[PDB]
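*Asks:* Pasting a structure here, questions to come.
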Amino acid sequence: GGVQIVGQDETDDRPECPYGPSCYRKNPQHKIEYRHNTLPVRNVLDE
Ligand SMILES: [Zn+2]
């Protein structure tokens, strides 16, 4: 039970993929080991 993004799996502290904007790989551990930007995914307004 739970169809939202409130505690997916403690994955909010990625470091930084080297590719960055030029990253065209699709791996399961890559999306969780290295991020591709620097923005939050939940606190962007606070009301
Ligand atoms: Zn990457």
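Just so it is clear, chain A uses Swiss-Prot numbers, and the residues here are 405-451, in order.
Per the header: solution NMR.
Even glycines carry a Cβ here, placed using N, Cα and C.
Quoted from Swiss-Prot, the note on mutagenesis experiment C421 to A is: Abolishes poly(ADP-ribose)-binding and poly-ADP-ribosylation by PARP1; when associated with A-379; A-385 and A-427. Abolishes poly(ADP-ribose)-binding and poly-ADP-ribosylation by PARP1; when associated with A-376 and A-427. Does not affect histone chaperone activity; when associated with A-376 and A-427. One mutagenesis experiment named in Swiss-Prot is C427 to A, and its note says Abolishes poly(ADP-ribose)-binding and poly-ADP-ribosylation by PARP1; when associated with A-379; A-385 and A-421. Abolishes poly(ADP-ribose)-binding and poly-ADP-ribosylation by PARP1; when associated with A-376 and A-421. Does not affect histone chaperone activity; when associated with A-376 and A-421.
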*Asks:* Taking just the CA atoms, what is the gap between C427 (mutagenesis position) and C421 (mutagenesis position) in Å?
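*Replies:* Just about 8 Å between their Cα atoms.
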*Asks:* With every protein chain in view, how many other Cβ atoms are within 10 Å of the Cβ of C421 (mutagenesis position)?
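*Replies:* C421 (mutagenesis position): 17 neighbouring Cβ atoms within 10 Å.
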